[PDB]
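A short write-up of the structure that comes next.
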Amino acid sequence: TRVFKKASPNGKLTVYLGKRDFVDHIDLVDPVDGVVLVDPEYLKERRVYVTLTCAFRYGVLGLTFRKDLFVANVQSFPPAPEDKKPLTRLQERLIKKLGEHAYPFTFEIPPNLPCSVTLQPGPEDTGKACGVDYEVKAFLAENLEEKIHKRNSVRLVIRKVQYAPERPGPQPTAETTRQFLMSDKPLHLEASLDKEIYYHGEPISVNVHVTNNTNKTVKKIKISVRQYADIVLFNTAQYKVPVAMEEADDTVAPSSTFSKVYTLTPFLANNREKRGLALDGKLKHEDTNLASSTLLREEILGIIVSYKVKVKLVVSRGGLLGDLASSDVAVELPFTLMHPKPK
Amino acid sequence: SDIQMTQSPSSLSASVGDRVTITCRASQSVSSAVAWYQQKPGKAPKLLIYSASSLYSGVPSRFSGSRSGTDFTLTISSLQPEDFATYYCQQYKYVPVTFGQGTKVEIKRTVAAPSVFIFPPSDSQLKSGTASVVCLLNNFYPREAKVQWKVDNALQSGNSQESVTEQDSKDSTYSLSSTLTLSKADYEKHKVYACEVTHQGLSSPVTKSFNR
Amino acid sequence: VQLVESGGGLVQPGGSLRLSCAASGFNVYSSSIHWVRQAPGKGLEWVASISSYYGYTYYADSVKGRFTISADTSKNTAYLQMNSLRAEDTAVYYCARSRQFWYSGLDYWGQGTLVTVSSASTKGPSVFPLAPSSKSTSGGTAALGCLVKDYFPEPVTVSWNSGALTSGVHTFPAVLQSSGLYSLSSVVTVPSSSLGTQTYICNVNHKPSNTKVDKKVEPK
Amino acid sequence: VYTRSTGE
């Protein structure tokens, strides 16, 4: 087995980790365990710290800022007498190879923390990846008040990720009935998806059934896969952006039924102009898929992403009320979009 | 200016049930992004191991993988009748992806000597205006051989194309076809055509010469 | 799940040929359609790749500026458009499958259609029998043979007695020659006592030029 | 900037 390592600009400090991606199982998260190699030759400040930081990065010309959401600090050197932690198997392997000079560090990620999400940049952006990202920074100083010198430190980007649940949810199904006043005639819309859990790049099948017992006519049927992003930092923000769509000219005449299966597949190639779109966290600048739906058990910081399919019937009423009163009929179907658990 | 792979084995040969190992040294570190493949002759390849050591589904338990820096390995616990094909080493960290040269894993058989037979040109070929002699070997192991024609009691080279068939799945033997391609006029003149074979099973070269 | 290749054939150097592979059980966006180039006994050489989910095309440096890789996402097909073909580009091109998220190697391949590039033109095989002489018979067993020579295209399938005779047969791989025409020899071993009383033939076939052969071997 | 791997 191999492990990751990164050194400070002048080499005096070297971090070691076992993996970059840490899985959030909701009930627990994979711990961030590692070691920091320090030589006595370059050990003058005589205090080495390690910090885990969950930060929201945001932007005029490529300038960015990091607001901390969760920060945790561990004093690797010296080992204070009032804190003795047992080493992980990964850590004890690392000391066995490196020696005493390697000082361990172990962070526990609490639940209800945001996952690593990167907001899509435009072609005219040169700054670092904006969004929510985790980061492990090891440095040495005389005390925590001292200003850390960029060369006496090292930072490594890590990600907090989730994977598809083992048990699939119930089949997403939804109904709605629009009843008009001119006559006692209902316009019924029923829609359903093939399954509850979908993987990225996989097709979504929307079964649509319309029972039009009214005098009006359905001119167009609009299907769309829409990404819901809830961003809770200061106050509140949120938006819906359609990662897939189809505008069928299928018509439902009065006093007639209609039934058709629409198949949509959300992918990034046709969404590269939608700046701010939620994507799965980027290590540095790697191309990543549409952000996976984050699952929360029972107002949580960071970017919370979900997905819904909207089926809208465009109706032309006319008659008594003319075109003043809208007669459109829509329904929505929530679903999960994330990657399978790597075996 | 591209990463190249160096499969160290060139023509591995082992008996059934043996533990065989194949190693490929990456020119520069490609990390654990290494895959191994199995390709039967006349068939498309199959995937065995991915990420260096992660066995793929639909692959036997015997297969397994490891890493030693630039040296990546492929180990089979017990060799099986199905597992007798040319294997490959790949890297997919940096584009373009590259493969190894190929290792001719084959069955181990007792050293049987070839049965050389020479065949004279047909009446149909010689009227067409061309001349060609076929020297044929059969049921021999190992596959290595060094046949060279001798015409008019003089060695002739540079005009002898050779072809070899795949190892038979039942008796585990090879065959070889040598062809002395020449014009019609050359055949009639200095007509002392012959083929001389040299093989491990044969203590002495056995020449099969034809006159008329 | 299956992959089907078509569009392979002989094309003069500097010409154009197009290839496509069907996809079954794989979603275009959930996978990436690689291509490979293995000439006979030369090894695998990746030529091109297409990522439908990220809309990226990748080409081999030699291939760059010549082949174009595309994909009709509805019909689930990938079309490698080869332009300005060199004679060196003669190979069996396979179409592979990869996990879009994330790369897992080439876990499935199609059989792969045969691509040929040469100035020589398609020619029918000239079959001349190799009569079993006294030299041929040794150890109580004799050997028939048919020689297929002067055909250029690579595909030739030969079966004795139209496939009824599959014992002792040895079909040698074809080899390209100074002329450029491919030459292949096929021989069988049949007991001598049966030799003479019974007659055996070689069913040579060459689809490019449409030439069935029923030549029969008689001892010399 | 580059991050490298090593044995364990």
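Shown for chain A, in order and in Swiss-Prot numbering: 6-64, 70-308, 313-357.
Backbone N, Cα and C define each Cβ position, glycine as well.
A:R169 (mutagenesis position) carries a strand DSSP state (E or B). Swiss-Prot gives this note for the published mutagenesis A:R169 to E: Constitutive active; enables phosphorylation-independent binding to GPCRs.
The feature 1D-myo-inositol hexakisphosphate binding site is assigned by Swiss-Prot to A:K250, A:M255, A:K324, A:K326, with similarity to another entry given as support. Counting Cβ atoms from all protein chains shown, A:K324 (1D-myo-inositol hexakisphosphate binding site) has 18 others lying within 10 Å of its own Cβ.
Across the break of 5 residues that separates A:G64 from A:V70, the C-alpha atoms are 7 angstrom from each other. Listed in sequence order, the residues of the same chain lying 6 or more apart from A:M255 (1D-myo-inositol hexakisphosphate binding site) and placing their CB within less than 8 Å of its CB are A:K232, A:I233, A:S234, A:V235, A:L274. Taking every pair among A:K250, A:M255, A:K324, A:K326, the residues recorded as binding 1D-myo-inositol hexakisphosphate, the greatest CA to CA distance is 15 Å. Cβ neighbours of A:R169 (mutagenesis position) (same chain, under 8 Å, six or more residues apart in sequence): A:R25, A:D26, A:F27, A:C125, A:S126, A:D143, A:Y144, A:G291, A:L293. Minimal Cβ crowding within 10 Å, among the binding-site residues A:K250, A:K326, is found at A:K250. Other than A:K250, A:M255, A:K324, A:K326, the residues of this chain whose Cβ falls within 8 Å of the Cβ centroid of the 1D-myo-inositol hexakisphosphate site are, in sequence order, A:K232, A:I233, A:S234, A:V235, A:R236, A:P252, A:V323, A:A344. The model of this deposited entry stops at A:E308 and resumes at A:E313, leaving 4 residues out; those two Cα positions are 11 Å apart.
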